[PDB]
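Below is one structure, written out as structure tokens; the observations come after it.
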Amino acid sequence: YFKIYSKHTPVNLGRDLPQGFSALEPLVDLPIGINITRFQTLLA
Amino acid sequence: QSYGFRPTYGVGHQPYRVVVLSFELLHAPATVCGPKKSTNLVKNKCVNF
Ligand SMILES: *[C@@H]1O[C@H](CO)[C@@H](O)[C@H](O)[C@H]1NC(C)=O
């Protein structure tokens, strides 16, 4: 049950990190059946 | 060796089309399952749901 959560807040002007309250909504609870210990980000 | 089919003779050597089904119950979340029946909807009565 690989859970991901996404939140898209563009209302920050942004210098390092905003100071405010926000929530995260569920997107999918799809299962993989194997544990994960490492990950990497794909960049174009 | 080829089968050597024929339409002019009776059973035994006739073409019998066969399809099989295979199932298993492993410790996994339920993904492939059958239908569940849906009933009507009623209001303003102390009923079950
Ligand atoms: C979790 O991952 C490790 C490797 O990082 C693996 O050896 C182990 O078998 C995994 N756990 C299960 C329950 O498969």
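Numbering of chain B is taken from Swiss-Prot, so the residues present carry the numbers 493-541, in order.
How was it done? The header gives electron microscopy, 3.8 Å.
Backbone N, Cα and C define each Cβ position, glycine as well.
Among the mutagenesis entries in Swiss-Prot is B:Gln493 to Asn, noted as: Reduced host ACE2-binding affinity in vitro. A coil conformation is recorded for B:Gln493 (mutagenesis position) in the three-state DSSP classification, outside any helix or strand. Neighbour list (B:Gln493 (mutagenesis position), Cβ cut-off 8 Å, at least 6 residues apart, same chain): empty.
Quoted from Swiss-Prot, the note on natural variant B:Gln493 to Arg is: In strain: Omicron/BA.1, Omicron/BA.2, Omicron/BA.2.12.1.
Annotation of the mutagenesis experiment B:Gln493 to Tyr in Swiss-Prot: Reduced host ACE2-binding affinity in vitro.
Quoted from Swiss-Prot, the note on natural variant B:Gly496 to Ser is: In strain: Omicron/BA.1. The Cβ of B:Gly496 (variant position) lies under 8 Å from the Cβ of no residue that is in the same chain and 6 or more residues away along the sequence.
What Swiss-Prot says about the mutagenesis result for B:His519 to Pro is this: Increased resistance to human covalescent sera neutralization. Counting every protein chain shown, the number of other Cβ atoms lying within 10 Å of the Cβ of B:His519 (mutagenesis position) is 5. Annotation note: B:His519 (mutagenesis position) sits in a coil segment as assigned by DSSP.
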